[PDB]
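Novice: The structure follows.
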Amino acid sequence: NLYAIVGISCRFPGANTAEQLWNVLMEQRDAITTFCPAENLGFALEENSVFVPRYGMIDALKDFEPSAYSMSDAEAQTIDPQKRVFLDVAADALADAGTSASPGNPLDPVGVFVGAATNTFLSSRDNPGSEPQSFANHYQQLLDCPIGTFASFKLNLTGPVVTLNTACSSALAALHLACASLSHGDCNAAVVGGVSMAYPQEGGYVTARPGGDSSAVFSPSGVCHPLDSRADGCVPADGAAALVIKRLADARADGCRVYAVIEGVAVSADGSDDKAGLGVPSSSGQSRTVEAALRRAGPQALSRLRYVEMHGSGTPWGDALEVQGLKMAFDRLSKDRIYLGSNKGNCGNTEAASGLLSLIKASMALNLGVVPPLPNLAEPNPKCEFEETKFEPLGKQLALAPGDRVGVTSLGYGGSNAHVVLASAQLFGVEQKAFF
């Protein structure tokens, strides 16, 4: 099973285009927004908690035009931004898939598989429409059309539609389902989506005081240092993105230029063995998923696996467990350095959207022949025990050989896992598509 990525659109901190994202990553920039301290927070802090005035903001509504989607300006103001912005990235990714493609090969039926956070706008003070009760205003959650079906309706898409949530693995969960559905013959193309926009907007986030609760995974310092000895948690962020994917056989038959090729995908759940608790990932569970994806990609892919875009969210214990899962997988597969990185120190943790950020960065790296580094790696996390192993965190750009493969991991609260193996389009006898 091989899949061609043929369209992309994204809205991430610092980047509303692939070229903007590439420059954030290659210039080793921090695209998190800092806010002025608020005179009054509007709530009281628990005694062992702090407020950090940083957040991965996006500016996607600056580019959203309600009237392009048969929506009045007044209607648009009461619709979850996640729905408005996802509609825009899905439409732009489909438009992108129509460029550099032989005309007259409709993608239909187009499935829509979107990993999405809960709609937190609806109840929030940020919703201008947050009164005598009617059917329409008494059941606003019922009548909150799921994001994916809303996109199928507004964009006239007729394949399978699913809106799903597996916490921070949601976007790769969506990729997995889209690939299974393509291989099952349910659709001829798939929009694969991730979106998370959190309300109310507070200009920062609450977490534990330094050295307090380690279950409070948000960084007390306000800086995410993946794989680094300074690791102290992640910085939350909003994000939205969509890919269009096709079976590689149809990219060949239909005359599509291709950004990068998916060679293997697997997902799993940790269950409860070898797992410290609901919010602590299992290195065993992760290792099984990585191994499955590498087995599906095949022995040549495995032998050329050169770099992994980790989940890499910058908790010191989570990063260590994720490195351990990679060590376990590759040890089992053996029975030459593999470089490791993350994008969450550039853009924060975009939560349900985060696996799409990683897939896009990996696809761009394969397309351009170079992996952007971590933005600010000083000393590696000693608990990862990189010494005298084949793994090492990537602190400078990594030039790729045309045969090198890249892996991508995303992990979700409660034990959901996903791993994807990607390769350059130029290995597969198809024309490569330019991101910019």
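Indices start at 1 and increase along the chain as displayed.
Going by what the header records, the deposited coordinates were determined by X-ray crystallography, 1.7 Å.
Note: Cβ is positioned from N, Cα and C throughout, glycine not excepted.
For reference, Swiss-Prot lists these features for the protein:
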- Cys168 to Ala (Swiss-Prot position 1436): Impairs TeA-producing activity (MUTAGEN)
- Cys168: active site, for beta-ketoacyl synthase activity (ACT_SITE)
- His311 to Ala (Swiss-Prot position 1579): Decreases TeA-producing activity to 6% (MUTAGEN)
- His311 to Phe (Swiss-Prot position 1579): Impairs TeA-producing activity (MUTAGEN)
- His311: active site, for beta-ketoacyl synthase activity (ACT_SITE)
- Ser313 to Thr (Swiss-Prot position 1581): Decreases TeA-producing activity to 67% (MUTAGEN)
- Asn349 to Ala (Swiss-Prot position 1633): Decreases TeA-producing activity to 9% (MUTAGEN)
- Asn349: active site, for beta-ketoacyl synthase activity (ACT_SITE)
- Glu351 to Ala (Swiss-Prot position 1635): Increases by 2-fold TeA-producing activity (MUTAGEN)
Novice: Neighbour count, 10 Å Cβ-Cβ cut-off, for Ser313 (mutagenesis position): what number do you get?
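Specialist: Result for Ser313 (mutagenesis position): 26 neighbouring Cβ atoms inside 10 Å.
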Novice: Gap of 6 residues, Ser130 to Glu131: Cα distance in Å, to the nearest whole number?
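Specialist: Across the 6-residue gap, Cα separation reads 10 Å.
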Novice: How many Å separate the Cα atoms of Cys168 (mutagenesis position) and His311 (mutagenesis position)?
Specialist: 9
Novice: For the stretch where 16 residues weren't modelled, take the C-alpha of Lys335 and of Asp336 and tell me their separation in angstrom, rounded to whole.
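Specialist: Between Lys335 and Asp336, the Cα atoms are separated by 16 Å.
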Novice: Under 8 Å Cβ to Cβ from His311 (mutagenesis position), same chain, six or more residues apart: give me those in sequence order, or none if nothing qualifies.
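Specialist: Within the chain, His311 (mutagenesis position) has Cβ neighbours under 8 Å at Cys168, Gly318, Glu322, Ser342, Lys344, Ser354, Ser358, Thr409, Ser410, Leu411.
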Novice: For the C-alpha pair, I'd like the distance in angstrom between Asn349 (mutagenesis position) and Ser313 (mutagenesis position), rounded off.
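Specialist: Here the two Cα atoms are 7 Å apart.
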